[PDB]
Amino acid sequence: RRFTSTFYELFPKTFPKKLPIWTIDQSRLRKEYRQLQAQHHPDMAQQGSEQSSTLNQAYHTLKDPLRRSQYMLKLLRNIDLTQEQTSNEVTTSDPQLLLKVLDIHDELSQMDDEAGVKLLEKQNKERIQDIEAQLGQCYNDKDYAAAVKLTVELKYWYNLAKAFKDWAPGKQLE
């Protein structure tokens, strides 16, 4: 029933079938995004009327794993995990995860030097890669319920990834 275009539909060379998929050839997507920009003549109108629906938004959404997963679940299951309301319903049922996240935040603040922070950051990068591999399986198998849970989880590890970057030495304890 949708007649508006999807971001997959804006890259027809990268997605000949025009349907949402997880395993994107990122080299082909990058090449097509550059090509579409090369093909833009100053008489033409650009695609999309606001930042959220431009080719630039489409490209950066499909490039990044978290955004690509949230975007797929929007198109395929009508669920918008960028909304605090939707995502809280998911993890309400899952205290163990929330505790684990929060304990990593606490471990971070106990680290006495950059070496201990780098270790936690390497371990977080590994959780992220594993989730990306698990998501490819869930999408291949149409396990959308599992992909929702993993995508809400993936957002917490992205948030920690940024905390590791923002870390500085020498915070006072007490």
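Numbers in chain A come straight from Swiss-Prot, and the residues shown are 8-181, in order.
Heads up, the Cβ atoms here are built off N, Cα and C, so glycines get one too.
What Swiss-Prot lists as domain 'J' is 13-82, and the listing cites sequence analysis. Under the heading of mutagenesis, Swiss-Prot lists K20 to A and annotates it as follows: Decreases JAC1 ATPase activator activity; when associated with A-35; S-38 and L-41. Abolishes JAC1 ATPase activator activity; when associated with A-35; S-38; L-41 and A-48. Swiss-Prot lists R35 to A among its mutagenesis entries, and the accompanying note reads: Decreases JAC1 ATPase activator activity; when associated with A-20; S-38 and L-41. Abolishes JAC1 ATPase activator activity; when associated with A-20; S-38; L-41 and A-48. Quoted from Swiss-Prot, the note on the mutagenesis of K38 to S is: Decreases JAC1 ATPase activator activity; when associated with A-20; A-35 and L-41. Abolishes JAC1 ATPase activator activity; when associated with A-20; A-35; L-41 and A-48. Here the residue is the original one, while Swiss-Prot reports the published mutagenesis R41 to L with the comment Decreases JAC1 ATPase activator activity; when associated with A-20; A-35 and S-38. Abolishes JAC1 ATPase activator activity; when associated with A-20; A-35; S-38 and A-48. For the mutagenesis result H48 to A, the note given in Swiss-Prot is Decreases JAC1 ATPase activator activity. Decreases vegetative cell population growth. Sensitive to high temperature. Abolishes JAC1 ATPase activator activity; when associated with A-20; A-35; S-38 and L-41. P49 to A appears in Swiss-Prot as a published mutagenesis result, with the remark: Decreases JAC1 ATPase activator activity. Decreases vegetative cell population growth. Sensitive to high temperature. Looking at Swiss-Prot, the entry for mutagenesis of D50 to A says: Decreases JAC1 ATPase activator activity. Decreases vegetative cell population growth. Sensitive to high temperature.
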Highest Cβ count within 10 Å among the mutagenesis positions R35, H48: which residue is it? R35
Number of other Cβ atoms within 10 Å of the Cβ of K20 (mutagenesis position) across all protein chains: 12
Those mutagenesis positions, out of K20, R35, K38, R41, that come within 10 angstroms of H48 (mutagenesis position) at the Cα: none
Other C-beta atoms within 10 angstroms of the C-beta of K38 (mutagenesis position) total 14
Here the Cα-Cα span from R35 (mutagenesis position) to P49 (mutagenesis position), rounded to a whole number of angstrom, reaches 25
Of the mutagenesis positions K20, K38, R41, which sits closest to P49 (mutagenesis position) by Cα distance? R41
